[PDB]
Amino acid sequence: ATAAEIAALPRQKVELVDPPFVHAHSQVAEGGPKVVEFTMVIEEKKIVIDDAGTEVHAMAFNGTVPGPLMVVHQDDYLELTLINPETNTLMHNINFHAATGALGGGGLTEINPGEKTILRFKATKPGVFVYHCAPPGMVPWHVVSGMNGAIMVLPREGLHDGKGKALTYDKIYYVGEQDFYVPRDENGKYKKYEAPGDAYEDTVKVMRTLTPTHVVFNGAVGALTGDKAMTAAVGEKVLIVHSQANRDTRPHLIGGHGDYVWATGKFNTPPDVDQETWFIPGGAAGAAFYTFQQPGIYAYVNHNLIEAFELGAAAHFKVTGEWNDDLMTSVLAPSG
Amino acid sequence: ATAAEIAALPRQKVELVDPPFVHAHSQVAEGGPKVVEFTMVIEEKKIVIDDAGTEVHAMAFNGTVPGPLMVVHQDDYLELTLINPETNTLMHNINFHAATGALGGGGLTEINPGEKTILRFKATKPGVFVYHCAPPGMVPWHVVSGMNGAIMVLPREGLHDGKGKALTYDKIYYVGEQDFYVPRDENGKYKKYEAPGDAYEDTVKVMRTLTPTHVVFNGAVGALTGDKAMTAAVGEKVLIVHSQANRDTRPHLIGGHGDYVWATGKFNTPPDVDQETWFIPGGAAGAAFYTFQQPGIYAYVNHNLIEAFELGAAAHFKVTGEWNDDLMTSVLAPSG
Amino acid sequence: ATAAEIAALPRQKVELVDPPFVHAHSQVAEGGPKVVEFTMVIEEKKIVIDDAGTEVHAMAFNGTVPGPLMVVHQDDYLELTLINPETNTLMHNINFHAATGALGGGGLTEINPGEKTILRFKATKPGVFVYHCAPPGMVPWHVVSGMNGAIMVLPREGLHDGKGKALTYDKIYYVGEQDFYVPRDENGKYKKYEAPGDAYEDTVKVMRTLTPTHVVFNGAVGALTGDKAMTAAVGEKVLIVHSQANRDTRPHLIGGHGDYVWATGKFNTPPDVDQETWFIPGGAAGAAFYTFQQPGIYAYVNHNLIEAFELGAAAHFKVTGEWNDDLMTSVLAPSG
Ligand SMILES: [Cu+2]
Ligand SMILES: [Cu+2]
Ligand SMILES: [Cu+2]
Ligand SMILES: [Cu+2]
Ligand SMILES: [Cu+2]
Ligand SMILES: [Cu+2]
Ligand SMILES: [Zn+2]
Ligand SMILES: [Zn+2]
């Protein structure tokens, strides 16, 4: 497109919503390319990440960890207004793995506190992609401080299996997995700091051990458990988008499966099927499609079980409906 | 199927055998669905895992690590009787990744010492799948204590390549890879305990470092080496099933290849081919098909060589037959 | 082939070049099978791997880390003359993952200082494959000391996408990723040794923690940055071969993508497409094909960002050409 062609395209302002939920969107594109407008503010703030009051200075897109999922269609133009409040203390930018050029947009979006920038790029490749902050010289630090999220570039005609048949989801949830590296004093307790910059040196030391202290979904242990469990019903088709901007993960739905899984997160690559556990390398997003068949509670975990049940990477799905004794049945309940 | 339909199905009792071997079975299903009966007893016992006398309190299905491989066909019903001897001290259950509902069957099989339970589920998805114990609040601990194994749900018509052509194996071996976390005293020596529960706290501390002390095949360093090496002959087609219920691994056959590899372990996903090294994420099972072409000794390892040659993840294949100088030949033997 | 048939085949001597570059070769094979001759000398020498003067006793094929990439065509015979200078102190051999039998050739190439050997094998499987030293009892130590590289067995008709259409590259670069384990004294400083053997015990201790101190491309931090950056131009098709003989990696081209990626590195397995980040398990080589669309500087990294920006796994691509405002444009430059 020429400058004149792009400016003439229909435009749409989308109001982002907090994860695990996703803003309203149509799976199958209606009409020609559009310029889709998103606005995100950067918030540097303290968040508690576990039941023991552990705090961390998060650098979050729209104040959440992970940042919100943005959805557009292949060949749409994503036009983002990124604002860095005069209230913040660090420079930030954004790098879309979905984009082409200038370090994913990082080289054109360096904004200091009190500045804003508007970046536009054409979403040429379909799939789910990671996006994260990446300021020269401080890349890992901003990412493992929670400054990352994902976008989804849906094919114009919606999703399809390898065979080429349509896959329509009833619900979609976005699970952002985050590895945190919280420094511990000489006595084992987690340290606290006044400002982000004060925790840098100590945090880098933990990072170099490549061993995270916490691995959580939606920014905190238990964030998606109990009453904040994701929901579904027997018969419902669910797309679960999962991202990890820095470290490997291996999602597993306990009691379920990944009927169709784009483990690489790219829609032009046929999905693997009937997966028990899939693998998403650090720096990538993936997606799993599943149709619930049994009611009850399910757990959704990173299957290095130590990371899931000790470090925090576990979420719940509460599913309603009728039990199917054909798929599974207790012939003899536990008995003497 | 209705209750009446299932109870009318032909039944078969299978006597399980110890890994790396697998019970008798037909690759191509003969007849309609069947209800396949398996019985497993849980044994909590001390096992030595290396040549230095290191001991561990294993929680093992049928007394072995890994537990035995169970084989059925897609759409068969697996009916398991699980027994927890009054002699044991902990509650145990079983979670089949092959199953649908109730946390893979874990929610319907919680049995205390002196109890038994009978669980039945329909094997709807073909492939090799992990199964492991997963009692609420103590999941990782029972798994890395060796309470895991795998099952194989063969397609009704046996295995086929992506092209859709039949793949018949002459032999099949099951290699269960286990990551152990043995506590070390203030002097570096491995600690020993009187009962399983006594080692819990110290073992959890090691688990949190995500660094295993041992990574072995068949429950011990050297378990499948020397005189317990797996065997084959030139011309023989071998299926090597590999599982890891908690941590990633990257199998490699030294001097060989993975001609066809279902790295994800699911038969409806076409296999990768001509693999030098394949990857199996923690919480999954995979399978590799290979036709031996050269006689001699081969090593089968997890290709993080430190884990293979220092930590214990190495096994041997002893292969008989005639040497093929076309594939490889020493033109000039080592000489001055 | 019979002995007489092989000796009658046309022969070619290839002069190897230092990575990231690759010796001259034709992508599409011209004529029938050939016996391709390569010569490599082993050099045990001290190399500095970072800007702080950290030294390591490298064991390098042709004096570089990684060793050079050798290219032949499927069904060609690779005939290697391996020389171990009387000047060296250790026994060495070579294990090609591309080969069949005798532990990849390791069992027929054990040479002490002052000896040489000539090994020949038929390249039956197409793809990029790792090769490394593997002397009995000291395998990991020689590999993580840099004694590894890769070869590429191109299909006779060159590369093709899954669809079966030709993929011709203008340039090809070979990035060998190396995990080093340098011992640190009681004060944190990196230790130095007089001879290779002297560092063994201390180095094994670091290896067992499975935590590398450095992760670099081409044997050193910054090796492929600044003025040694790899180059390309907008419109050019580049094949980037990547190997890791011991540990997992997840390559990512910042500002770009992997248009076609043989993540497993085997050409008979269709490539994944539109990848943001791909995964290469330890003990394997992979390849990514990409067509540059935007000029500027790109970073090529292992996407565990801590390993990339803290440990050393980062390289640069300097690309010339015209900027495409359709793919990306700064609508509002950073401003108050
Ligand atoms: Cu930032
Ligand atoms: Cu990135
Ligand atoms: Cu148990
Ligand atoms: Cu599991
Ligand atoms: Cu060597
Ligand atoms: Cu190897
Ligand atoms: Zn990994
Ligand atoms: Zn794949």
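Since chain B takes its numbers from Swiss-Prot, the residues it shows come out as 40-375.
Structure method, as recorded: X-ray crystallography, 1.9 Å.
Using the three backbone atoms N, Cα and C, a Cβ is placed for every residue, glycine included.
Here Swiss-Prot flags B:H131, B:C172, B:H181, B:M186 as Cu cation 1 binding site. The secondary structure of B:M186 (mutagenesis position), as reduced to three states from DSSP, is coil rather than helix or strand. Taking all protein chains in view, 27 other C-beta atoms sit within 10 angstroms of the C-beta of B:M186 (mutagenesis position).
Sequence annotations record features per position, and here Swiss-Prot assigns Cu cation 2 binding site to B:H136, B:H171, B:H342. When secondary structure is read from DSSP and collapsed to three states, B:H342 (Cu cation 2 binding site) falls in the coil class. Non-local contacts of B:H342 (Cu cation 2 binding site) by the CB criterion (under 8 A, 6+ apart in sequence, same chain) comprise B:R289, B:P290, B:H291, B:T316.
B:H171 (mutagenesis position) carries a strand DSSP state (E or B). Record note (Swiss-Prot), mutagenesis B:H171 to K: Loses nitrite-reducing activity. The unchanged residue is displayed.
For the mutagenesis experiment B:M186 to E, the note given by Swiss-Prot reads: Contains only a type II copper atom and fails to catalyze the reduction of nitrite.
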List, in sequence order, the same-chain residues at least six positions removed whose CB sits under 8 Å from that of B:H181 (Cu cation 1 binding site)?
B:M98, B:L129, B:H131, B:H171, B:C172, B:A173, B:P174
In DSSP terms, helix, strand or coil for B:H181 (Cu cation 1 binding site)?
helix
Candidates B:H136, B:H171, B:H342 (recorded positions) with CB under 6 Å from ligand 3, in sequence order, are none
I want to check the contact list for B:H136 (Cu cation 2 binding site): same chain, sequence separation of six or more, C-beta distance under 8 angstroms. What comes out?
B:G143, B:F168, B:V169, B:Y170, B:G322, B:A323, B:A324
Could you tell me which of these recorded positions, B:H131, B:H171, has the fewest other Cβ atoms within 10 Å of its Cβ?
B:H131
B:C172 (Cu cation 1 binding site) has how many other Cβ neighbours within 10 Å of its own Cβ?
29
I'd like to know which binding-site residues lie near chain A: of B:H131, B:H136, B:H342, which have a CB under 8 A from one of its CB atoms?
B:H136
Going by Cβ pairs closer than 8 Å, show me which of the recorded positions B:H131, B:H136, B:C172, B:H181, B:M186, B:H342 neighbour chain C.
B:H342
